[PDB]
Amino acid sequence: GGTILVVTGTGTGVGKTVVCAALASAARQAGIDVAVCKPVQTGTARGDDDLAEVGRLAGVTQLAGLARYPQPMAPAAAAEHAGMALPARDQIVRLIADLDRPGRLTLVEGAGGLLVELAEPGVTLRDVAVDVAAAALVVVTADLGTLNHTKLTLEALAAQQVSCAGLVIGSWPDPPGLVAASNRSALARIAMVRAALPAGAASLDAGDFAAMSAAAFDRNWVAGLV
Amino acid sequence: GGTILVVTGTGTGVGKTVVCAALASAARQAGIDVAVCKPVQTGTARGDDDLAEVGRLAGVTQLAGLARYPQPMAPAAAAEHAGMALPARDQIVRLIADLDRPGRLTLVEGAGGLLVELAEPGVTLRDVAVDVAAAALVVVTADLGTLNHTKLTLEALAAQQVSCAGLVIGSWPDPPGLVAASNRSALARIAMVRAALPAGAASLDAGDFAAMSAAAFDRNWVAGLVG
C-alpha cells in the first residue's frame with residue numbers, strides 16, 4: 001500500500017476541495033506522488049468539477065471519479081432528481097484501493113460532510129474510510145458553530161474507530177476576528193490543526209497556490225504521511 | 001415530575017429560540033403550563049436575550065436563566081473574555097430540576113449546537129439531558145448540509161441514549177426550493193418532523209404568532225407531550 005487519506009468536512013462550502021488541492025500540492029512539493037479520488041461529484045450543471053480544481057491548483061493528474069450529478073444537492077438527492085442510482089459501495093472501495101500504491105498519497109474527497117450518502121444503500125465516506133482503513137482529515141471553518149460541528153464530526157469518526165488525521169481550517173479570514181481567533185485555539189485543543197488556508201486561496205494561480213500550500217502545512221508532517 | 005425537553009440545534013442560527021416560542025405557544029394554547037430555561041446566554045452586550053425573545057413571542061412568563069455573558073461567542077470563549085467562568089454541571093441541573101413539575105413542559109434551550117461546551121470540563125447539553133432524563137428536540141434547517149448535520153446530532157444523542165423527541169425545521173421557505181423540498185422529505189426519513197416554522201415567524205405579532213404556532217405542530221403530539 002501507500003497512504004489513503006479521506007478528506008471530509010464538517011459541512012458543505014467549508015473549502016474541502018481547495019484543502020485537497022492544497023494538501024496535494026504540499027505533498028507533491030515534498031516529492032510524494034499524489035492521487036485524488038472524488039467518487040461522487042454534484043452541482044455539475046453549473047460547472048462544479050472539483051477534480052479539475054485540484055488539477056488546476058495542484059497539478060494532480062491521477063484524478064479518479066465515478067459519478068457526476070448536475071443538481072447542486074446532496075448525492076442521494078441529486079441522484080433522486082436525476083432518476084439514477086448512486087454508485088455501489090464496492091465501486092468506490094475498489095477504485096480507491098486500486099489507486100493506492102507505495103509512495104503515493106491517495107486523497108479521497110467526500111461530497112459535503114462525513115455522513116452524506118455516497119453509495120447505495122446509505123453508505124458514507126465513514127464506511128469507505130473503514131473499508132480501506134483510512135484516517136480522516138477534517139476540513140473545518142473558523143466561524144461560530146465550528147466547535148460543535150467539529151466535535152460532532154470527530155465523535156462520528158471515533159464511533160467507527162476511524163482515526164482523525166487532524167483538522168484544516170478551510171478559510172482563515174483577514175483580519176481574523178475575535179471569534180475566528182478564539183476558535184483557532186479552541187480547535188487545536190481538540191485536534192491537531194494541520195493548516196489554516198488563507199482566505200481567498202482558491203483564486204491564486206498555480207504557482208502562488210503551490211507557494212501558499214507548501215507554507216500552510218508542516219513539512220515533516222506532510223512527508224511523514226508516506 | 002413533568003416533561004423536560006432540551007431544545008438543541010444542528011448549529012447556531014438555525015432558529016432554536018423561535019422554535020421554543022412556537023412550541024411554547026402551541027402548548028400553552030393546549031392548556032399546558034410551559035416554562036422555558038436558558039442556562040447559558042451569550043451575546044448580552046449585543047442585546048442577545050433568548051429568554052426575553054421567547055416571552056415576547058409566546059407570552060411565556062416562567063423564564064429561567066443562569067449564566068449571562070457579553071460577547072456573542074461560544075460560552076467558553078464568552079466566559080474567558082469577560083473574566084468569568086462557566087457554571088457547573090450541577091448548577092445547570094439544579095436550575096432545570098427546580099422548574100420541573102407535573103403537567104408542565106420545561107423547555108431547556110441550548111447555546112448553539114448539541115456539543116457546545118456549557119460547563120467545565122466538556123459538559124454539554126447532551127450531558128445535561130442525561131442528568132435530567134430529557135428528550136432532545138433538534139432544530140434543523142432546510143438548507144443543504146442539513147442531512148449531514150442532523151445525522152451527526154442524532155448520532156451524538158443516540159450515543160448517550162438521549163431520546164430524540166424529533167426535528168423542527170426552524171425556517172421553512174414559502175414557496176420551497178428543490179433543495180428545501182428534497183431535504184425536508186429526507187429529514188422526515190431520519191426522524192419525525194414535528195413542525196416546519198414558516199420563514200419570518202419571528203416578525204409576527206402575538207396574534208399571528210399564536211396562530212402560526214398552533215398550525216405548525218400536530219395537536220395530538222403537543223397534547224401528548226405531557227400528561
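Each residue's number is its place along the chain shown, starting with 1.
This deposition comes from X-ray crystallography, 2.4 Å.
Note that Cβ sites are derived from N, Cα and C of the backbone, with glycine treated the same way.
Positions annotated as CTP binding site by Swiss-Prot: B:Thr12, B:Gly13, B:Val14, B:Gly15, B:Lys16, B:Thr17, B:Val18, B:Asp50, B:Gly170, B:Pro198, B:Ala199, B:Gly200, B:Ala201, B:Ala202. Residues annotated as substrate binding site in Swiss-Prot: B:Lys38, B:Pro39, B:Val40, B:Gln41, B:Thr42, B:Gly145, B:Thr146, B:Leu147, B:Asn148. Annotation comment: Swiss-Prot describes B:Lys38 as active site. The annotation ATP binding site is assigned in Swiss-Prot to B:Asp50 on the grounds of sequence analysis. Record note (Swiss-Prot), mutagenesis B:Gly170 to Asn (Swiss-Prot position 169): Decreases affinity for NaHCO(3) 3-fold, for CTP 1.8-fold and for GTP 3.8-fold. The unchanged residue is displayed.
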Measuring Cα to Cα, how far is B:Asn148 (substrate binding site) from B:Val18 (CTP binding site) in Å?
22
Can you list which of the binding-site residues B:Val40, B:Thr42, B:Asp50, B:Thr146, B:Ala201 come closer than 8 Å to chain A, going by CB to CB distance?
none
Determine, using Cα-Cα distances only, which of these recorded positions is closest to B:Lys16 (CTP binding site): B:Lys38, B:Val40, B:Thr42, B:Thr146, B:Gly170.
B:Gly170
Least Cβ-crowded entry, counting other Cβ within 10 Å, from the binding-site residues listed as B:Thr12, B:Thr42, B:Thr146, B:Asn148:
B:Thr12
Cα within 10 Å of B:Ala201 (CTP binding site) is the criterion; apply it to the recorded positions B:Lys38, B:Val40, B:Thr42, B:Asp50, B:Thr146, B:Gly170 and give the hits in sequence order.
B:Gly170
What Cα-Cα separation, expressed in whole Å, is found between the residue listed as 'ATP binding site' and B:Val40 (substrate binding site)?
10
Can you tell which of B:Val14, B:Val18, B:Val40, B:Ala201 has the least company, meaning the fewest other C-beta atoms within 10 angstroms of its C-beta, among these binding-site residues?
B:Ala201
Nearest of the binding-site residues (B:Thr12, B:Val14, B:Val18) to B:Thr42 (substrate binding site) - Cα to Cα:
B:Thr12
